[PDB]
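Only one structure is covered here, and it is reproduced in the block below.
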Amino acid sequence: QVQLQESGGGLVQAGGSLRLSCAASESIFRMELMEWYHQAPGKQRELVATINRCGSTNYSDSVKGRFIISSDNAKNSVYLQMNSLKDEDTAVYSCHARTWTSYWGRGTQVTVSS
Amino acid sequence: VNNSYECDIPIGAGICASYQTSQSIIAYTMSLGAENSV
Ligand SMILES: *[C@@H]1O[C@H](CO)[C@@H](O)[C@H](O)[C@H]1NC(C)=O
Ligand SMILES: *[C@@H]1O[C@H](CO)[C@@H](O)[C@H](O)[C@H]1NC(C)=O
């Protein structure tokens, strides 16, 4: 029931790769639209990536070419593969969902060391 | 929402809701109008 639970954050060196595992008990199809948000401490939250039920995908300027979205239709989860991590990715990434009503998860901190 | 506005949609007991730029729909206590003093 916890819904949109996130897992896969923590410490990592610069230029590495990481995987986070926002998963929810609900039907991944009916939810129709899932996003991602990170909030650097003191920095207003910002949208990361988006993907709809149809399949269209959009990323922010600081996102494309580094980490792309993915979601397998076997286990209800959305996959986003961190790659080549840099210092200004240090934030609290959170996955957000919306059926006819809004849904929100606890998010998870991301720390990159250099 | 703590802020008060004019009633857009009436729900009851001094509550009102409207669509604005979290939940797409918000609810708030209705405001009778702008305050004034003479
Ligand atoms: C719903 O779909 C998922 C895969 O997306 C599958 O694992 C699950 O068994 C399906 N449930 C039903 C009731 O069909
Ligand atoms: C603002 O709203 C929160 C919860 O809706 C409430 O706890 C708080 O007292 C409110 N503050 C003011 C100034 O209305």
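Note that chain B is numbered according to Swiss-Prot, with residues 656-676, 689-705 shown in order.
Even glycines carry a Cβ here, placed using N, Cα and C.
Following the DSSP three-state reduction, the secondary structure of B:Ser673 (mutagenesis position) is strand. What Swiss-Prot says about the mutagenesis result for B:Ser673 to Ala is this: No effect on O-glycosylation by host GALNT1.
The Cβ neighbour count for B:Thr676 (mutagenesis position), using a 10 Å radius and every protein chain shown, is 4. Listed in Swiss-Prot as a mutagenesis experiment, B:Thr676 to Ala is described as follows: Partial loss of O-glycosylation by host GALNT1.
Its own atom aside, the Cβ of B:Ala701 (variant position) has 6 Cβ atoms within 10 angstroms in the protein chains shown. Annotation of the natural variant B:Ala701 to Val in Swiss-Prot: In strain: Beta/B.1.351, Iota/B.1.526; the original residue is retained in the structure shown.
For B:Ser704 to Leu, Swiss-Prot lists a natural variant annotated as follows: In strain: Omicron/BA.2.12.1. The secondary structure of B:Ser704 (variant position), as reduced to three states from DSSP, is coil rather than helix or strand. Around B:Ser704 (variant position), no same-chain residue six or more apart in sequence has its CB under 8 Å from its CB.
Within the same chain, the residues at least 6 positions away from B:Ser673 (mutagenesis position) whose Cβ sits under 8 Å from its Cβ are B:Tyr660, B:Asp663, B:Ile664, B:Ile692, B:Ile693, listed in sequence order. Across the fold, the C-alpha of B:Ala701 (variant position) and the C-alpha of B:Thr676 (mutagenesis position) stand 22 Å from each other.
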